[PDB]
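A.B. asks: One structure, as structure tokens, below. Some questions next.
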Amino acid sequence: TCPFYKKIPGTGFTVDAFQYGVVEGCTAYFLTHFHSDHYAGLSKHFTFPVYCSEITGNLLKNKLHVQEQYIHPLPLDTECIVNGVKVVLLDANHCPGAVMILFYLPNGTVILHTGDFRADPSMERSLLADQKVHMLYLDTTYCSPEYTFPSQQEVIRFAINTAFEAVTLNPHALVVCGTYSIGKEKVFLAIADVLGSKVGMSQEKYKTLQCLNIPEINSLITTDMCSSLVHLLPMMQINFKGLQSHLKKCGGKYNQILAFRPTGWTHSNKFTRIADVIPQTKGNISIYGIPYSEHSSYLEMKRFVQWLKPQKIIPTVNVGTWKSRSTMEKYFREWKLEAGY
Ligand code: NI
């Protein structure tokens, strides 16, 4: 049944709760972002109000065929009224269109639901600074101290330098980037920019990117694979068999692949720096795993929560095992004792 951490007390609301059928008492279904574990269950047959960002609303209409009369897009950073309750959507620094939701309950309680987010100090100057939050529904994906990773800026610098060097040494190399959902567009767009190429992709992915309000996107992406030297493929296909196969398909226009797999975390991060990453190579194919994360590191998450000082924390990730839950609750107590709230 619908878990408690998907329900907003004192309202008829749920968050990211589309795979349970009709949730009893739910008058408004919010969707934080367009990732399949969160939207799972939506289709053209859904007839309840869905509240989301403009970008998420474009993807619901164009990719899932949800009928327009049930899509309620809200602007960001704007106080809005939903079934009598004041709400605000905030940028979550996750994938395009991803939001955090602030609920102002009639009784005076203020609730923040982070959806999926990558905490950042810029958040400390949004509408969040203006009032107290009593309950925080927190994206705890990486809530353990082993999870460190570099800034997004450092990772894109490594990728741009690597690609530029490879293609300048060999003008017949192809760059390939893996994807399985929206998010991490900076990876392939930054590489294409430094090489003076558009990114080539399938018609289905091109359609997806045209939903995102990314400025000048017509200038950066294309469905013509041949004219392009940065290709996007399903993440599944980013391996030696998949890549040897793809290389056949270009008809000897290319003699070398350099491929990027933007993973979240992998255990080379506890040891290795970004400057010290190496690929896996077979023949004329090299694969680089780069730690480009759209979720908070442990230290980013800890800073955000010690700034906000919530009265109660409700984890939304890693909640399925007793040892995970108990470990997270021990970190929350450390944070509160160190900070004095
Ligand atoms: Ni997500």
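Following Swiss-Prot, chain A residues are numbered 700-1040, in order.
Header entry for method reads X-ray crystallography, 1.6 Å.
Every residue gets a Cβ built from N, Cα and C, even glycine.
According to Swiss-Prot:
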type	residues	note
MUTAGEN	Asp838 to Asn	Impaired nuclear focus formation, reduced interaction with PIAS and increased sensitivity to cisplatin
MUTAGEN	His994 to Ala	Impaired nuclear focus formation, reduced interaction with PIAS and increased sensitivity to cisplatin
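Each of these features: where is it, how hidden is it, and who are its neighbours?
C.D. replies: The local packing around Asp838 (mutagenesis position), expressed as other Cβ atoms within 10 Å of its Cβ over all shown chains, amounts to 23. Taken residue by residue with DSSP, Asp838 (mutagenesis position) is part of neither helix nor strand, so it is coil.
In three-state terms derived from DSSP, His994 (mutagenesis position) belongs to neither a helical nor a strand segment and is classed as coil.
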A.B. asks: What are the non-local neighbours of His994 (mutagenesis position), defined as same-chain residues 6+ apart in sequence with CB under 8 A from its CB?
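C.D. replies: Correct list: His793, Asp815, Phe816, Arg817, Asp838, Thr840, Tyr841, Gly963.
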